[PDB]
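**Q** Take a look at the following structure, please.
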Amino acid sequence: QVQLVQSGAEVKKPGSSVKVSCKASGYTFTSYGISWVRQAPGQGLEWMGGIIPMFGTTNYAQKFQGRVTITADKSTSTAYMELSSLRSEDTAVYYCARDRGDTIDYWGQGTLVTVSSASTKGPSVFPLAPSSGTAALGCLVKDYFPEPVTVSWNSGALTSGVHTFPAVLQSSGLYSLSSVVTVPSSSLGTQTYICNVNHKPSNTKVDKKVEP
Amino acid sequence: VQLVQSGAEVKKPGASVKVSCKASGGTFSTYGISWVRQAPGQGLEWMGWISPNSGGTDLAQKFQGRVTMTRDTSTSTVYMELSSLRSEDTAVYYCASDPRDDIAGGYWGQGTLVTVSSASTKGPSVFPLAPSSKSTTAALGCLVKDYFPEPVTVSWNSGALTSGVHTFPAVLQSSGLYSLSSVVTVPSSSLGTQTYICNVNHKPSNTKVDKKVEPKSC
Amino acid sequence: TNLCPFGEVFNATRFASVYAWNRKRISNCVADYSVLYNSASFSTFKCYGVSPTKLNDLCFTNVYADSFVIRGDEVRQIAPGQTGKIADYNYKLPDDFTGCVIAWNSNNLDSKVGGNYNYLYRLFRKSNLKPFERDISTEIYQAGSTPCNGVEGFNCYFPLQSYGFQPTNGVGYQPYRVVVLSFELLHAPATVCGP
Amino acid sequence: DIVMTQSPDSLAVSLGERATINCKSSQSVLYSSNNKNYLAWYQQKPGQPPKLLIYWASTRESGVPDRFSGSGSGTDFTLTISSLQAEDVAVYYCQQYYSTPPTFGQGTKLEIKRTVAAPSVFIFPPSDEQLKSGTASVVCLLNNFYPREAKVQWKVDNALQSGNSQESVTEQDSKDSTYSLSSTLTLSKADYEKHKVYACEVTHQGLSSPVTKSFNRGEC
Amino acid sequence: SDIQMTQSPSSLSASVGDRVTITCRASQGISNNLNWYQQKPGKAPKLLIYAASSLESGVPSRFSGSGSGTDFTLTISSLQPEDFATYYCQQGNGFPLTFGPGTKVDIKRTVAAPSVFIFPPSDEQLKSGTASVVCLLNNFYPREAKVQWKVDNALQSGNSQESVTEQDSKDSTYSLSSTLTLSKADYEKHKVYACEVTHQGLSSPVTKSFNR
Ligand SMILES: *[C@@H]1O[C@H](CO)[C@@H](O)[C@H](O)[C@H]1NC(C)=O
C-alpha cells in the first residue's frame, strides 16, 4: 500500500534551479529513509542523494555538493530534492523512492526535468518519398523543442507496419523524429497516404502528403 | 529527565479524554513511551506504545478502536485519546518508560486520574462526630457525604494536629457520589483544653468548609 | 615522486558517521608518517602490529584510510578485540590487525550552538559485525520475540540513534574525529613508502 | 496473551525478616539468541506511580538498596528482600517484556507482620445536623489492630442488619503497623425514628469475645 | 575512492520457459548488501531481490539471488513474457550508492535480415533549412547493427544519429533510423549518397543509394 507521488515535469533554462517534491503515504514516515536517483535518456541509474527524516541527516553523491540540497518536512510527509545551477547534462527524469538502509523497496512515479537553451517551437514536418515485394514511406518532424509529439497516419486506420521511432535531440538543436510505414508496392499509386502530426505543446496540428 | 502528565479531569459517558504526557530534560525516543492503565484497586493493564520523535503507534486489541495516540506538534509531549467512554474506563493512566533504557532512569509520570460517571459535579455535606462513650484516649472525627468527584482532602486544626489521625478511603454510593469519614484520637484530658475543627476541601467544586466538632455532655 | 594526500582525509571538511564509515584508497605516493606521529594534534595515536618508528622507512602495497566520528568514551573501542556498541555494531577491527588508529578532539568543528545531531551510530544488530564490515541498514530491530515487517512498534525500534554533541559537553561525550589506517600487503608491488 | 501469576496474593512478613515473592509466567521468558530473561519487577506504593527496581530478572536498577534482588530463570522468578523495612511496604508486580503485548502480574500486597493487637471499638450516633437533613448514618469505628480480618455486623433492636453497611479500611500505619476500620450504616431518618437501640457487634482474633458498643436514640 | 558495479552479459536474448542467469560484480567486498531491480521502458524500477539472497514481497518464486563478497548471480527458473525488461544490481554496503551498467532482455527469434531503404530530402525544406538523408532498417531481430554512412568511396562518421525502436510487440523485430546531416551547399559537393548496413542475417553487406 506504500505509494509515493512526485511533482509535475518542469522545463528550466540553463543555470536556473529546480525543486522536485515527493509526498509519501501508505506507510509510517520518518521510520524509513528517502532517496533520489536520476536516469538520463538511454543511460543507467545515477544516485543523487539520501536523507533520513528521523534525524534530518543528508548525504549526497561524490560531486553534487553546492548543487543538490535534499530537505524533508515530517509534518507533511514530503521530501524535497533541489538541484541548482542546472546545465544541459543534468536533464533527466528524477525518481523518488523509499530508502531502507541496504535496499530500496518502493519507487515513485518520477519527474522529468528538461533543461535546454532553446524555447518552445512548433515542429516542421518534411515528407518522405519512395521510388524504384513491399515499399517504405513516411514522414519526418524537426525543429520542435517540447518532446511530446504524436503521429496517427490515416486517422488511426493505418495501423499495420507503422513504426514511430523515439525522438533524438540534434547537436545544439531541437528534438527530431521520423515516422515510417511499409506498404505493398502495387498499392502505392492507388491509395493515398497522409501523416497527421499533433504537437500538443505548440497546439499545432499538421498534415502532410507523401508521393513519388 | 522526568515525565509530567496533564491535570486530572472528569467526563460523562460517551465523551472523549485527551491525556498529555510531557517529557522534560530530554527525550525517550530511544525506547519510546508506553501507556499503562490501572483500575482503582486492580492490577496494571497495558494499553499501547508510541514513538515521540518520529510517530507511529502500537495498540492492544481491546483498545484498538477507542485509543488514539498522538505525537506532539512541539514541546516534546505525547498525547492519548479515548472515545466512547464507559463506566469501566474510570482509572488512572500512566505513561511508562522502558525498563532497559539507561539514558533516563526507570521513572513514570504522575498519573492523570479520569473518572467516568453519570453523576454531575457536587459539593460535600459535612457533619460533625461527637465524642462520648469512649476512651481509656477519646476518639472524634468528621463525616463527609455525597461528594463527586474524588479526590477530597481533610485536615485537622488547620494542619496542627497530625498524630493519631486516620483518614479513610471514600466509597462510591449507589447515587454515584463518594463519602468517607476521617477521625483522630486525642487524650480525654484535652477535650475541654483544646477545641477541634476538621477542614475538608473539594478542589473540583472549590468548596472549603470548616466544621467545629463539640463534645457531648454524656 | 608525488606525496600522499594525507591532508585530504585528516583535513576533510566533513566526516562520516560510524555506521557509514568512509574508506579511502591511498597508493602511488610517498607518505611521511613521522610527521603525523609528532604532530601533537592527535589525542590518541595507537598502532598495532607495526612499530611507528620503523613504520616510516617501510613500504606497503595498498593502505586504506577509514574516517568517522565517535564519542570520547568510545575511542577505546576502536581497537582489535574490543567489546561495546561501536566495535560490535558500528566498526569492527580484525584480531590480526596491522594498522594504526588516530583520534583527535573536534568540538569546535562537530558541535555548534544548540547541538549537532547529524552524526549517527548503530544501536542494534542481530549479530556482531565482522572485521572491516559496514552496515547502513535502517531496518527496524526485532528486540523481542514478535516479528515486525519494517513497522515501528513495541520491541521494534529504529536502529540508528543520534549523538548529542553539545558544546558544553563532557570529554567522554565530546566529538572526536578518528581515522584508522590499514596497512595491507597483498600480491602486488609496494607503492606507499616513506623517505 | 502471556499471563503473569504471582504467589501469594498477599504476604505478611515481620520487620527485619526476608520476604519472598514468587512469579510464574505463561511461557519461557528467555530468548535463544541472548540468554536473558525479559522479566522485570516493579514496586508501587499506594500514593504514586510504580517504581522499577529489577529488570532482566537479576540486574538491579541503580538507586535501590541491596535488599531487593532478582532471581530465577525460564518461567519461575522470585523477588527477595533481605530485611523488610517500614518504607518498602507496597504492592509488587512482575512484568515481562518478552512478547507483545507486555503483561503484568495480578499483584502481591506486602504488609508488615506484628503481634496480635485488639481493636478499641467506638460508636458515633448520627449528628443533629444530619438528622435535620434527609437521611442519617451511624458510624462504628475499629482502631489500631494488626489482623485486618475482622467482621462487624450492625444490630438494630436485636435484629441483624445486612446489605446496608459499607465497610472501609485504611492503609497500614507506618509507625505502629496497625489498621483501622469504619462500618457505615445508612438508612432513612424515619426508619431511624422507629427503632431505639443501635449497636455494632465486632468480632476479632485479639478480642476474646465479641465486643458490642451500643447506644439508644434518646441519648447525647 | 568509490566502488564500481559491473554486470554480465551486457545484453541477453532468450525465450519463454528458458533458464536465464545474470551476474554482478563489485570493486570491493560488500557482503550481503546487493539488490536487483527490474525496469521496463517508460516505468520505474521495481525491487526484485534484496540483500542479494532474500525475496521481496510481490515477486514470484522463480526469481532467485545468490553470492557473497564481490560475486553475485541472479537466476530465473523459467522466463515469462512479463520478465522481458532491463535488470540492474546495486550495492547498499557503502557511500555513494552505485548501480551496475544494466542488462537488457528480449525475446528470442529466428535471425531476420533488415529491409533497408533510403530517402532523399524534399524540396520544401531546402528553402527553409537543409535536411538530411534518412536510411532506415526494418524487421531485423538482432539489434546489433552498424549503419555506415558514405559519400563517394570514403566513409564519413561526422554525424549519424541512430534512433532505434523497442522490440516489436507482434513480430519481435527492431527498426533503426539514422540521419546523416549536412548542409544544402554541402549537399552539392558530391550529390551521390550511399547507405551501407552490416548485420548478422546478411551473407554480405548491403548498400542502398540514390543520386542527386
Ligand atoms: C591541515 O591543514 C593545516 C593548516 O591548515 C596543516 O598544518 C596540517 O598539516 C594539515 N593536515 C595534514 C596535512 O595532514
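Using the numbering of Swiss-Prot, the residues shown for chain C are 333-527, in order.
Looking at the header, which is where the method is noted, we find X-ray crystallography, 3.0 Å.
Cβ atoms here come from the backbone N, Cα and C positions, even for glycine.
Not my notes, these are from Swiss-Prot:
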type    : residues        : note
DOMAIN  : C:334-527       : domain 'BetaCoV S1-CTD'
VARIANT : C:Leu368 to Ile : In strain: Omicron/XBB.1.5, Omicron/EG.5.1
VARIANT : C:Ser371 to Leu : In strain: Omicron/BA.1
VARIANT : C:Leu452 to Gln : In strain: Omicron/BA.2.12.1
VARIANT : C:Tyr453 to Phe : In strain: B.1.1.298
VARIANT : C:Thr478 to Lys : In strain: Delta/B.1.617.2, Omicron/BA.1, Omicron/BA.2, Omicron/BA.2.12.1, Omicron/BA.2.75, Omicron/BA.4, Omicron/BA.5, Omicron/BQ.1.1, Omicron/XBB.1.5, Omicron/EG.5.1
VARIANT : C:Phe486 to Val : In strain: Omicron/BA.4, Omicron/BA.5, Omicron/BQ.1.1
MUTAGEN : C:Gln493 to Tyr : Reduced host ACE2-binding affinity in vitro
VARIANT : C:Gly496 to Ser : In strain: Omicron/BA.1
MUTAGEN : C:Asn501 to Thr : Reduced host ACE2-binding affinity in vitro
MUTAGEN : C:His519 to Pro : Increased resistance to human covalescent sera neutralization
**Q** Whole-number Å distance between the CA of C:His519 (mutagenesis position) and the CA of C:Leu452 (variant position)?
**A** 37
**Q** From the recorded positions C:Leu368, C:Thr478, C:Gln493, C:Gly496, keep only those with a C-beta under 8 angstroms from any C-beta in chain A, and list them in sequence order.
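**A** In terms of proximity to chain A, the recorded positions that count are none, since no Cβ is under 8 Å.
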**Q** Rounded to a whole number, how many Å is the Cα of C:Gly496 (variant position) away from the Cα of C:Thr478 (variant position)?
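**A** Cα-Cα, rounded: 31 Å.
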**Q** Fewest other C-beta atoms within 10 angstroms of its own C-beta: which of the variant positions C:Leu368, C:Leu452 fits that?
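**A** Checked C:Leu368, C:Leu452; of these variant positions, fewest Cβ neighbours within 10 Å: C:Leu368.
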**Q** Looking at the recorded positions listed here (C:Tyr453, C:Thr478, C:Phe486, C:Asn501), whose Cα lies nearest to that of C:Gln493 (mutagenesis position)?
**A** C:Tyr453
**Q** Work out the three-state DSSP category of C:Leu368 (variant position).
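**A** Looking at the DSSP assignment, C:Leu368 (variant position) belongs to a helix.
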**Q** Rounded to a whole angstrom, what is the C-alpha distance between C:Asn501 (mutagenesis position) and C:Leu452 (variant position)?
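**A** If we compare the Cα positions of C:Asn501 (mutagenesis position) and C:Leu452 (variant position), the gap is 17 Å.
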**Q** Quick test of understanding: given the recorded positions C:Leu368, C:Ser371, C:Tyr453, C:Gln493, C:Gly496, C:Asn501, name the ones whose C-beta is under 8 angstroms from chain D.
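**A** So none of them sit by chain D.
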**Q** Given C:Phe486 (variant position) and C:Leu368 (variant position), what distance in Å do their CA atoms have, once rounded to a whole number?
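**A** Computed Cα spacing between C:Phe486 (variant position) and C:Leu368 (variant position) is 48 Å.
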**Q** So, three-state DSSP: helix, strand or coil for C:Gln493 (mutagenesis position)?
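**A** DSSP assigns C:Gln493 (mutagenesis position) to strand.
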**Q** For chain B, give the subset of the recorded positions C:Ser371, C:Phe486, C:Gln493 whose C-beta is less than 8 angstroms from one of that chain's C-beta atoms, in sequence order, otherwise 'none'.
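**A** Cβ contacts with chain B under 8 Å: C:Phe486, C:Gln493.
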**Q** Distance check, please: Cα of C:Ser371 (variant position) against Cα of C:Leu452 (variant position), rounded to an integer number of angstrom.
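**A** Distance (Cα to Cα, whole Å): 29 Å.
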**Q** Can you tell me the CA-to-CA distance separating C:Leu368 (variant position) and C:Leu452 (variant position), as a whole number of Å?
**A** 28
**Q** A 10 Å Cβ contact count, applied to the recorded positions C:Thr478, C:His519: which residue has the minimum?
**A** C:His519
**Q** Would you mind ranking the variant positions C:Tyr453, C:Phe486 by how many other Cβ atoms sit within 10 Å of each Cβ and giving me the lowest?
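**A** Checked C:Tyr453, C:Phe486; of these variant positions, fewest Cβ neighbours within 10 Å: C:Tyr453.
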**Q** Drop a 10 Å sphere on every Cβ of the recorded positions C:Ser371, C:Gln493, C:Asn501 and tell me which sphere holds the fewest other Cβ atoms.
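**A** Minimum Cβ neighbour count within 10 Å, taken over the recorded positions C:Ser371, C:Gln493, C:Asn501, occurs at C:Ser371.
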**Q** At the level of the C-alpha atoms, what whole-angstrom distance separates C:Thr478 (variant position) and C:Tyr453 (variant position)?
**A** 25
**Q** Counting across all protein chains shown, how many other Cβ atoms sit within 10 Å of the Cβ of C:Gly496 (variant position)?
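**A** For C:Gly496 (variant position), the count of other Cβ atoms within 10 Å is 16.
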